[PDB]
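This report concerns only the one structure given below.
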2 protein chains.
Amino acid sequence: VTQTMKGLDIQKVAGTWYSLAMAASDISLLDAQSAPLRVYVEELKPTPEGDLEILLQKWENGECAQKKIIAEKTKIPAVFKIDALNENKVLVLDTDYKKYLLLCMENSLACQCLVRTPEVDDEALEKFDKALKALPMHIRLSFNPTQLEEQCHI
Amino acid sequence: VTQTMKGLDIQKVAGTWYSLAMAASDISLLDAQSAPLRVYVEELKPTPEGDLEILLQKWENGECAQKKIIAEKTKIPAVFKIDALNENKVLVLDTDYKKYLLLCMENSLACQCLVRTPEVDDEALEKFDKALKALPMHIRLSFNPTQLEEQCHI
Ligand SMILES: CCCCCCCCCCCCCC(=O)O
Ligand SMILES: CCCCCCCCCCCCCC(=O)O
């Protein structure tokens, strides 16, 4: 991934988001309901000191569960690191703050097109697919407005 | 689907094919290993009287199984009908016979990009994605050359 948002103002991504589309390098990352990177973003919560808290839902043990994970800031504004067994980065590729936000996670690679409202934003999906053609994705999903209004996009 | 191959010569699609990419209208059609339209084409076998026999593999009961299904000809050369509880059509969208073949099945809709050899044919995938932008797909998968040489693309 060699797309990052120049001049990102992280405080301005705060609030409500919808995981409109997802893609990943390996089918197994997204294939099933309980696949490891089948995560549905609810809210982005920047800290005053510039970390990025992410509220999301994930299907685990036959149930739609709440998760809260902290992605810690780095020297680069558009790059955050999640504390785990593995060093994994969260990258903000692009955003206009008010409509769409493109982000990826890598260790191999998964990405999402986030939007502010439960609508199919063709313009944001164009920007997502453009970003992705530089990346070796083998699975891509997208949700309809009804699914976007349901826990775990059921 | 309002893309069919003009002047199709069905006898010339005979032989070996690889399911390089798949897409479908509903995630559930392709999501898991045993999803209903997760089928891997092995061979196309036109009959002398112009029907299209399809040899494929499908994951069923925790196993990669052989299937043979007959798609019967219609008045339209690029449209075939599979005998089931439901009337389902197989449509040949496009082919150059020697490299790629795009086909869909509808009742809602799933499509594949077939290629003759276990290679990622970027040119055929461009033609596949072009065909698909006219269609309401919500899941898309693609296979690497290693997976293409394995039973059920394992
Ligand atoms: C996949 C790109 C969008 C990034 C979404 C936020 C990153 C968090 C996903 C990592 C897995 C979270 C599940 C957990 O381990 O509790
Ligand atoms: C999905 C577009 C490619 C068409 C592949 C050939 C169509 C056959 C799939 C229908 C399901 C076959 C499994 C079975 O019912 O035995």
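Residues 19-125, 132-178, in that order, are what chain B shows, numbered as in Swiss-Prot.
Quick check of the header: X-ray crystallography, 2.0 Å.
Note that Cβ sites are derived from N, Cα and C of the backbone, with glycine treated the same way.
Quick look at what Swiss-Prot lists:
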VARIANT   B:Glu61 to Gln  In variant D
VARIANT   B:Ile72 to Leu  In variant W
VARIANT   B:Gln75 to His  In variant C; found only in the Jersey breed
VARIANT   B:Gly80 to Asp  In variant A
VARIANT   B:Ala134 to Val  In variant A
Nearest-integer angstrom distance between the alpha carbons (Cα) of B:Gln75 (variant position) and B:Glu61 (variant position): 10
Gap-flanking C-alpha distance, B:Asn125-B:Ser132 [6 residues absent from model], angstrom: 5
Neighbours of B:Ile72 (variant position) among the variant positions B:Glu61, B:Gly80, B:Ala134 (Cα to Cα, within 10 Å): B:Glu61
Close-lying variant positions around ligand 2 among B:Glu61, B:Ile72, B:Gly80, B:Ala134, where CB distance stays under 6 Å: B:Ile72, B:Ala134
Lowest local Cβ density (other Cβ within 10 Å) among variant positions: B:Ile72, B:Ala134: B:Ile72
Fewest-neighbour residue among variant positions, criterion Cβ within 10 Å, set B:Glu61, B:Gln75, B:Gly80: B:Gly80
Spatial separation of B:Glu61 (variant position) from B:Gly80 (variant position) - C-alpha basis, Å: 23
Entries of B:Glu61, B:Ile72, B:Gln75, B:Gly80, B:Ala134 (variant positions) sitting next to ligand 1, with Cβ under 6 Å as the cut-off: none
Integer Cα-Cα distance in angstrom, B:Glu61 (variant position) to B:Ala134 (variant position): 18
Reduced DSSP assignment, B:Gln75 (variant position): strand
